[PDB]
Amino acid sequence: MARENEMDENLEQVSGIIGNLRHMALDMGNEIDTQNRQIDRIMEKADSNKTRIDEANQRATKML
Amino acid sequence: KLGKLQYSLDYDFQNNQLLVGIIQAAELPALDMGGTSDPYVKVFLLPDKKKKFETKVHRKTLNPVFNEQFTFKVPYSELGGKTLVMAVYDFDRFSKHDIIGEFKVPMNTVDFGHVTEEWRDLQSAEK
Amino acid sequence: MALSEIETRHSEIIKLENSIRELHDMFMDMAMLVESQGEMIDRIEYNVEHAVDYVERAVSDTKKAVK
Amino acid sequence: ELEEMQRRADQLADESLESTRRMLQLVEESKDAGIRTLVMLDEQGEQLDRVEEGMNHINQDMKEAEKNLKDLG
Amino acid sequence: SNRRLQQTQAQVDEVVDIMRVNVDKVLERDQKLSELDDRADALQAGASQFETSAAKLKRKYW
Amino acid sequence: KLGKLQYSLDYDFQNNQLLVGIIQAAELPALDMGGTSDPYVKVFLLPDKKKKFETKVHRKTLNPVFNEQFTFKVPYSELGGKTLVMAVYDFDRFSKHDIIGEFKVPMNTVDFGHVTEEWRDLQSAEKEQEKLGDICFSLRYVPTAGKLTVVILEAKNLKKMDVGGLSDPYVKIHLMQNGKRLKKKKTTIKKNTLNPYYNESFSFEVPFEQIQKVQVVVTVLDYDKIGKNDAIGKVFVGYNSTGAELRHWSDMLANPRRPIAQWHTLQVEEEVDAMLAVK
Amino acid sequence: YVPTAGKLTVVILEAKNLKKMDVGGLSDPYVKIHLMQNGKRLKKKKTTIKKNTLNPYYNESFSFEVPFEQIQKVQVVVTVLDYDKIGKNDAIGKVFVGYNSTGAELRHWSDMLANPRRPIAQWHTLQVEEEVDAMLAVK
Ligand SMILES: [Mg+2]
Ligand SMILES: [Mg+2]
Ligand SMILES: [Mg+2]
Ligand SMILES: [Mg+2]
C-alpha cells in the first residue's frame, strides 16, 4: 500500500498545483484581454495622429 | 494640471443598472499643509443632481486609491441622454471643502458592451 | 480488484500525464509568444519616443515661426 | 503465469508511480513558465501605458501645431 | 479511489480549455502589436518629415 | 579522530531478517575524568528511527568490546532502500550522554552473500536552518512618479504551524524607516496549503530622494482565529540589507519601469528585527 | 595572529584628534579593549592613562587566546574613553573589527589573516557607541 499511497500524495500535490495553474490561467487571460482593448485604443489614437501629422505636414509644406 | 483620474464604466443589462467604479487618481496638486491634500471624489449622474455618491476620505495622499463602486438604477433608454460627473474634492476640517477638479462624460459617446476603464485628465470646475 | 482494475488505473493515469503534458507545452508556447511580443513592444516604444521628439521640436519651431 | 501476473501488477504500480512523478515535474515547469509569463505581462503592460502617454502628448502637441498653422494662414 | 483521479483529470481538462483560448487571444495580440509596429514606424517617419518642414518654415517666417 | 569501529553485517534469507553484530571499537577519545570514557553504542535502521537498539555500558575503556548482536526483522525487498546507523555514545550519570561518534551504511553499497565484517572510521555527528521556507515576489520602482509596486507572488515549503496538518499562511507587509513601521498591508488568507499562491499587488508612495533610506519588510504568518497569530518567517530588502535581498533591490533600482521577480529565504524574526533596529 | 598557537596580539599604538571631554582643556584618554562573542563581553583590558593630551601615545601590547576554529566568529572592540576620578567615566569613541565588521576594519582584519606571524598596523575612525553596539547585538 506504500506504493499506492506514495502515488496518492503525488496526485494530491498535482491537484493543488493544477488549481493554482487554473487561477494563474484566469488572471493571465483576463489581463491579456484588457491589454488587447488597450492596444486597440493605442492603434485608434496612433491612426488619428498619423492623419493629423500628414495633413499638418501637407499644410506646412503648402506655405513653402 | 491637478492630475489624472482612472475610472471604470459599464452597464448591467440583467439588472438594468449603471455600474460606475472609481479606481484611483494621480498627480493631484497639493493644497494642504503637509505637502499632500486629503482627497475624496463625489460622483453623481450629470443629468439630474440627485442621490450624489461620495467616496471615503483618504488622508494626505496626492495619489489616492479608492477602488470603490457605485450603482445607478437607471433604465437603458433614459441612459443615452444622461451624463456622468466625477469631481475631486479636497477635505478640510475647519473650512469649505475646495473642489480640486471635475470631469463630465456624455453617455452618447460611451460605448457599452465591453467593460470600459480609462484615465482622463482633470479640469477646473466652472464658476 | 484484479488486473483489469490495475490496467484501467494505469491507462487513466497515462491519459492524465498526456493531458498534463499538453498543458505544459501550452504554457511554454505562452511564455514564448509573450516574450517575442515583448521585443516587438520594445521597438514600438522606441519608434514612438523618436516620433515624440520630432513632433516636439517641430511644434517649437512653428510656435516660434508664427509669432 | 501467476508469478508473471504478480510481477506485472507491481510493474504497473511502479510505472504509474514514476508517471505521477513526471506529472509533478511537468506541472512545476508549467508553474514557473506561468509566473515568468505574468511578469512579462506586467512589464509589457507598463510599457503600453508609456506608449499611451506618448500618444496623448503627440496629440496635444499636434493640436497646438495645428493652432499655430491656422494662426499663420 | 477513482474519484480523485477523474476529478483531477477534469481539473486538467478545464485548465487546458482555458489555456488554449488564452493562447489564441495572445496570437491576436501578436497581430495587433505587429500592425501597431508598422503604424508607429510610419508615424515617426512622418514626424521627422514634418519636423524638417517645420525647421524650414521657422527659418522662413521668423 | 575519536577512533575506529569494527562491526559485522549479513542477511539471513531463511528467516528474512538482518543480522547486525557490534564487535568492538578502538582509539576512542577520552571525555571522562579517569582518562577513559564510558562508551556504549546505539544501533538502529537508518531509514526509520524505530526500535533503536542499545548495547551494554562499558566502564572506563577507550577500547570497548561489546561482541553483541541485533536482529532487524525486515524483508529483503525493503532492505535495499534502508540504511544502518551505528552511533557511539559516552555515558554520564549526572548529565546528557554526549555522542562520541556516528556511522551510516547504505544498503545498496552493501553486498550480501558473504558474511561482511569491517573496520570503519568514526565521524562527528551532524548538528542547518530550521524554517526551510521561501517567499517569492516582484519589485518595481519608477523614480519619476515615486511608485513602489510590491507584488506578493507565492511562498513554498513553509514550516508547519497547525497540529497534524498544513498551515494557514498570509503575507503582512511593513514599510519601515529609522525603526518605525509606517504602512501596513496584508493579503488574502489561503487555508490548508503547503504552497500558497496569492498574486496580489501593493503600491507605496516613495520619493526618489529617500529611495536609499527605506526598508521593505515581508512577513509570512499563520492564521488562527483564537488568540495571537504567530509568525512563520520574514525577510527584508532595502536599507541595511544583505545577500540576495540587496541584489534584488539593486535589480529593482537598475531596472526602472520594469518589475523583477525573485525568491527569498525566510529568516527568524529576532535576527531580522535586530537588523532593523540598526541605525 | 599566528594560527598555530592561537595567539592574538593587539598593540594599541596611538590616537589623534580626539574629541574634547574636559571643560576648557584637552582630554584624559585611555583605551579599553573588549573581546565579544554572541553579544557577550569575555575579556577586559585597559591601558595607562595619559593626562592632558591631544594625541595620546601608549605603545601597549595585549594578548588573547583565540583558537583557529573560532577565528571567523570573534569580535575585537577597541574603545577610547575619558578619565575623570569623580563619577562615571564617559566614552569618546569606539570601533570594532572581526565578525560582522565592515569598511577599513574588515580590511585590516583580512590583512591580519592573510599575513600570519606578522603584525599589521593601521588607523581607524571612531564611531558612536550606539551604532557600534547596535551592530554587535546582531546575530
Ligand atoms: Mg485638509
Ligand atoms: Mg561518565
Ligand atoms: Mg492555522
Ligand atoms: Mg578628564
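Residue numbering in chain B adheres to Swiss-Prot, whereby the residues present occupy positions 141-267 in order.
Determined via electron microscopy, 10.4 Å.
Cβ coordinates come from backbone N, Cα and C, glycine included.
What Swiss-Prot says about this protein:
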DOMAIN    B:141-260  domain 'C2 1'
BINDING   B:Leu171, B:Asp172, B:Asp230, B:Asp232, B:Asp238  Ca(2+) 2 binding site
BINDING   B:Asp172, B:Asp178, B:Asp230, B:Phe231, B:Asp232  Ca(2+) 1 binding site
BINDING   B:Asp232, B:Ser235, B:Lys236, B:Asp238  Ca(2+) 3 binding site
MUTAGEN   B:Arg233 to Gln  Impaired Ca(2+)-affinity
Secondary structure of B:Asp230 (Ca(2+) 2 binding site) (DSSP, helix/strand/coil):
strand
Integer Cα-Cα distance in angstrom, B:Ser235 (Ca(2+) 3 binding site) to B:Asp172 (Ca(2+) 2 binding site):
12
Most Cβ neighbours inside 10 Å, all chains, among the recorded positions B:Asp230, B:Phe231, B:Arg233, B:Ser235:
B:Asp230
For the domain 'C2 1' (B:141-260), what does DSSP give as the number of helix, strand and coil residues?
4 helix, 55 strand, 61 coil
Greatest C-beta neighbour count within 10 angstroms, which of the binding-site residues B:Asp172, B:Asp178, B:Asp232, B:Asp238:
B:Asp178
Pop the Cα-Cα gap between B:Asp178 (Ca(2+) 1 binding site) and B:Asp230 (Ca(2+) 2 binding site) into the table, whole Å please.
5
Looking only at C-alpha atoms, tell me how far B:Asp178 (Ca(2+) 1 binding site) is from B:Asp238 (Ca(2+) 2 binding site), rounded to the nearest Å.
11
Could you state the whole-number distance in Å separating the C-alpha atoms of B:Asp172 (Ca(2+) 2 binding site) and B:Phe231 (Ca(2+) 1 binding site)?
9
Between B:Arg233 (mutagenesis position) and B:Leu171 (Ca(2+) 2 binding site), what is the CA-CA distance rounded to a whole number of Å?
13
Whole-number Å value for how far B:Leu171 (Ca(2+) 2 binding site) lies from B:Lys236 (Ca(2+) 3 binding site) (Cα to Cα):
13
Going through the recorded positions B:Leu171, B:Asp172, B:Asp178, B:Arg233, B:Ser235 in sequence order, which have a CB under 6 Å from an atom of ligand 2?
none
List nothing but the one residue from B:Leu171, B:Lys236 whose Cβ has the fewest other Cβ atoms within 10 Å; the candidates are the binding-site residues.
B:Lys236
Report the residues of the chain - excluding B:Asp232, B:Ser235, B:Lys236, B:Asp238 - with C-beta within 8 Å of the mean position of the site's C-beta atoms, for the recorded Ca(2+) 3 site, in sequence order.
B:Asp230, B:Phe234, B:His237
How many whole Å apart are the CA atoms of B:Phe231 (Ca(2+) 1 binding site) and B:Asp238 (Ca(2+) 2 binding site)?
7
Would you mind listing, in sequence order, any of the binding-site residues B:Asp172, B:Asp230, B:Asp232, B:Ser235, B:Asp238 that have a CB less than 8 A from a CB of chain F?
none
Out of B:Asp232, B:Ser235, B:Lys236, which binding-site residues lie by ligand 1, with a C-beta less than 6 Å from some atom of it?
B:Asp232
Taking the centroid of the Cβ atoms of B:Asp172, B:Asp178, B:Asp230, B:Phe231, B:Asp232 as the Ca(2+) 1 site, which other residues of that chain lie with their Cβ within 8 Å of it, listed in sequence order?
B:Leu171, B:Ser177, B:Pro179, B:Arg233, B:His237, B:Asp238
Using the centroid of the Cβ atoms of B:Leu171, B:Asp172, B:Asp230, B:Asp232, B:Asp238 as reference, list every other same-chain residue with Cβ within 8 Å of it (recorded Ca(2+) 2 site), in sequence order.
B:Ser177, B:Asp178, B:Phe231, B:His237, B:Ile240
